Amino acid sequence: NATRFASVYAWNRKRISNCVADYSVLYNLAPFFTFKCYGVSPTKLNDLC
Amino acid sequence: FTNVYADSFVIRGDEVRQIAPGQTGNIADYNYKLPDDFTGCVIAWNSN
Amino acid sequence: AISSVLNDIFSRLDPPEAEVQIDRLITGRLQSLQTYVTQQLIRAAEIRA
Amino acid sequence: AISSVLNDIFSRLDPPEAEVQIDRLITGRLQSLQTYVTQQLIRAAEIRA
Amino acid sequence: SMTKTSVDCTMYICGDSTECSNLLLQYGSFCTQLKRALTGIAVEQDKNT
């Protein structure tokens, strides 16, 4: 949700660990232009670890 | 083929790509799903 | 296949995407049985001789 | 497969698309190798008697 | 007796490329036991003479 981001030559790399999350507001609820996944099933994102 | 079921619905352009086999979302889960063995065509036209 | 465990395939991939990877894994396990039984029939022809 | 040369697959097709076409050539050479060992064990049994 | 033969796994399956030998780790012991089955023929050809 941040206004200012970084560019492709140097990005902002953040580490997220030791918490719980909710992927229903990210994936199921979708006010997003493009969501894509490759090796992980996008439906089962709340299941898998 | 035996018969055709024409399902007519008006859907927004952000959610229009969720009509396909194996989709999960707002419009996909709680309204209209397709199975993996479903066979048919999807015809879209700009109604704006 | 991407994994050798069937619980790590179908839960980590889509049900359209799992039908490619499981059917490669069963066909590899059918060829492991075709090397075993053919080896036992040739050794049965030696041990009955 | 499209080309039987493994150098023509890697220098042309995409690396997701190369792993399908190379593994068809590996599987067909193992079935010809499984054909050769199965015949030579039976010809070893015919030359034993 | 017959003619004793042996099959290399590296040169017959692969086209002497580095990408083909990395894909044989998933296939594993397929060419290992077919090499040892031809070794078991060749130790019995000297015992027939």
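Quick note: numbers on chain B are straight from Swiss-Prot, i.e. 392-439, in order.
We read in the header that electron microscopy, 3.5 Å was used to get this structure.
Just so you know, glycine gets a Cβ as well, placed from its N, Cα and C.
Where Swiss-Prot documents B:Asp405 to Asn as a natural variant, the accompanying text is: In strain: Omicron/BA.2, Omicron/BA.2.12.1, Omicron/BA.2.75, Omicron/BA.4, Omicron/BA.5, Omicron/BQ.1.1, Omicron/XBB.1.5, Omicron/EG.5.1; complete loss of interaction with host integrins. Sequence-distant contacts of B:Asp405 (variant position), defined by Cβ-Cβ distance under 8 angstroms and a gap of at least six in the same chain, do not exist.
Summarising the environment of B:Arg408 (variant position), the number of other Cβ atoms within 10 Å of its Cβ, over all protein chains shown, is 15. In Swiss-Prot, the entry for natural variant B:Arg408 to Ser states: In strain: Omicron/BA.2, Omicron/BA.2.12.1, Omicron/BA.2.75, Omicron/BA.4, Omicron/BA.5, Omicron/BQ.1.1, Omicron/XBB.1.5, Omicron/EG.5.1. The structure shown retains the original residue.
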For B:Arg408 (variant position), the three-state class that DSSP assigns: helix
